[PDB]
Each structure stands twice: as C-alpha cells, then as structure tokens.
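Worksheet for the structure shown next.
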Amino acid sequence: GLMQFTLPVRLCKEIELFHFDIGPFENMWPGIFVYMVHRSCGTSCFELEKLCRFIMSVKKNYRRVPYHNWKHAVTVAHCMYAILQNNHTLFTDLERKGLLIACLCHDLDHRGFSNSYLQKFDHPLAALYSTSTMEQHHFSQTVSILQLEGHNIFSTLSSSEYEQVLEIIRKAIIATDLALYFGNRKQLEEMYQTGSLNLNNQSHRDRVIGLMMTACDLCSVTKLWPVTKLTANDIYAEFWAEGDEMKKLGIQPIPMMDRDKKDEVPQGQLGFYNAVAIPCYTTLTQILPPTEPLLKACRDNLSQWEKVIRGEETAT
Ligand SMILES: CCCc1nc(C)c2c(C)nc3ccc(OC)nc3n12
Ligand SMILES: [Mg+2]
Ligand SMILES: [Zn+2]
C-alpha cells in the first residue's frame, strides 16, 4: 500500500511532457507504466502483485517486430497518461483504469501486417472478424490474459462496473482501426462546430475516447524530430515486409509498401500528416484544449519532412 514507484529525476520531470521518449532500457518500461497508473488512477486502483503479473503476460504476447511491439504499447499508454494528467477533472475513475490498460493492450499479438494483407492472404482471423480484423483480435487477447489465474486486475470492481470497463476497453481498442478514424473525426468536427458536442452523452464520450486512442496511437509524429525520424524507419520496415509478402501473393503493393520506391517516403509522410495526423490533433485540441502541445509538435515534424523533400536534410 505504502510502496510507491519513483523514477530518476530527469524521467520524473520529462514523463509529464507529451514528447517524452521511454528510452532504450526495456527493463524500466513496466516500472514507468506502474508509475503512470499510480499517479493517473491511484495506488489503490490495482493490486500491485496482479498488475505486475498482467503487465508481464501482456509483454510476453507482443512479438519481436520492428514497430508494432512492446515499446509501441508502452509509448501509446504514456501519451494517454499525458492527456489524462492535463485533463484531470474530465474523466471518471473507471475511464482512467480502462484507457491506460486499453493502450497497453491495443496491438497485442500484432504480426506487423495490415488488416488488408490478412484479407488478401485469406488468414483465419479475416474469416473470424470481417472488419477491424486485427483490432477484434487485440481485444480477444486482452480478455484471454484478464482470465489467466492471478491476472484479474479488475476483481475488486462490481459485476456492472467490470462490464463497463471491458466495454470502454473494447471500443477504445476497436477505435485504433484507422479505417474508422476518418468518419469518427468528421462527426466530432460537425458536433463541435454546430455546438452540439455533449460530454454527458455516452455516444459523444465514446467518439472523444476514440479520437484520444487515434491521438495516442499516432503519437510518434508528436516527438522531437530525431525520435520521429528514427521511429519512421521502424514503421516503414514493417510496410516493406508487407509489400514483399503482397509480391509473393502475386499482387503489386501500393508504393508506400514497395521497398524499391523508398524515394516516395518523404511525400508519403506529407500526405499522412495532412490527411490524418494534423486533422486528428486539431479536432483533439478543439475538444481538449490542454492537448495543444501534440498539435504543435506534429506541425513541427510536418515542417521537418518538408525540409527532407527540399533536400535541406536527408533521412539516412
Ligand atoms: C499502422 C501504422 C499507422 C501509423 N502510425 C504512425 C505513427 C504513422 C506514420 C508516421 N506514417 C504512416 C504513413 C502511412 C500509414 O498508413 C496506414 N500509417 C502511418 N502511421
Ligand atoms: Mg493497431
Ligand atoms: Zn498501435
């Protein structure tokens, strides 16, 4: 009960900032997550023994892929921590419990392939889940780990609270399907602008939590340029492997996934920042003003990619 996690001073201070990088020391990541749950939720939220066993089983079920890995899970959870800490009074006790766990679990058992590759391969998961294929799998894996003996971090919740928290986690994980993001943001845009956005309307909260999940999931574009640029390499390493696997199925991949077309990456990043990232953080800032640093950092990195194109710097 009286057993706090404390981080070294530079981490203690920087972990509160949106652009925090969790660093290369894997063995500190569980501690960083527990630290974040304790300050965001409380030292009472979870039984430490059960939380630590849950965290280590979650880690075990992330694969050794270049980007969609344990480091991505903890990174996406830290962005959610920063949003919750900068919006103290807007979220319920159950939301704070659920969203950090949802973020940690959102890409469980990812193989580094898109839903589209699963459908073209005719992967069994694509027969079991026709839309948001990988995201229904991630939620399925979350439930599995929660039902291992000693792993039910929610055991002290009531029957109805338990059902509410798993429903928060399910919608939160489904929302990380970027195919659902476009429509979800257009509606939040309309609702905000016509002044009809109501945070007491559960269907409205659902949409806002969905956009927060997109915001955290994309948060590599909100880091300092050297982090953003080095993470882009890992992201494209997965895209090129999928492109290789498309070519093996006798399908020419889109240029984004073709490793012979690396020269088109800078222009592909512009497209992505303009079509997805900037709109995401803009609408998020409108609904939650204290998340403006994410938009500012995203704009700084768009400006860095424009420089790459004008050959004023080369990404190695
Ligand atoms: C599944 C990966 C989604 C994702 N997360 C980040 C941070 C990114 C970035 C920087 N670039 C992307 C360019 C295209 C794309 O196409 C889906 N997804 C991208 N992406
Ligand atoms: Mg995902
Ligand atoms: Zn993700």
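Shown for chain A, in order and in Swiss-Prot numbering: 724-1039.
If you check the header, you will see the structure was determined by X-ray crystallography, 2.1 Å.
Any Cβ shown, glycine's included, is placed from N, Cα and C.
Per Swiss-Prot, the features are as follows:
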- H791, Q992: 3',5'-cyclic GMP binding site (BINDING)
- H791: active site, proton donor (ACT_SITE)
- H795, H829, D830, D940: divalent metal cation 1 binding site (BINDING)
- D830 to A: Loss of activity and of zinc binding (MUTAGEN)
- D830 to N: Reduces activity 1000-fold (MUTAGEN)
- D830: divalent metal cation 2 binding site (BINDING)
Out of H829, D830, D940, which of these recorded positions is nearest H791 (3',5'-cyclic GMP binding site) by C-alpha distance? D830
If you count Cβ atoms within 10 Å of each one, which of the recorded positions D830, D940 comes out on top? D830
In whole Å, note down how far the CA of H795 (divalent metal cation 1 binding site) lies from the CA of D830 (mutagenesis position). 9
CB < 6 Å to ligand 2, subset of binding-site residues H791, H795, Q992, seq order -> none
Cα distance, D940 (divalent metal cation 1 binding site) to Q992 (3',5'-cyclic GMP binding site), nearest Å? 16
Whose Cβ lies within 8 Å of the mean position of the Cβ atoms of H795, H829, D830, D940, the divalent metal cation 1 site, other than those residues? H791, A796, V799, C826, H833, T899, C939
Here are some binding-site residues: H791, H795, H829. Which one has the most Cβ atoms within 10 Å of its Cβ? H829
Tell me, by DSSP, whether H795 (divalent metal cation 1 binding site) is helix, strand or coil? helix
Return one of helix, strand or coil for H829 (divalent metal cation 1 binding site), based on DSSP. coil
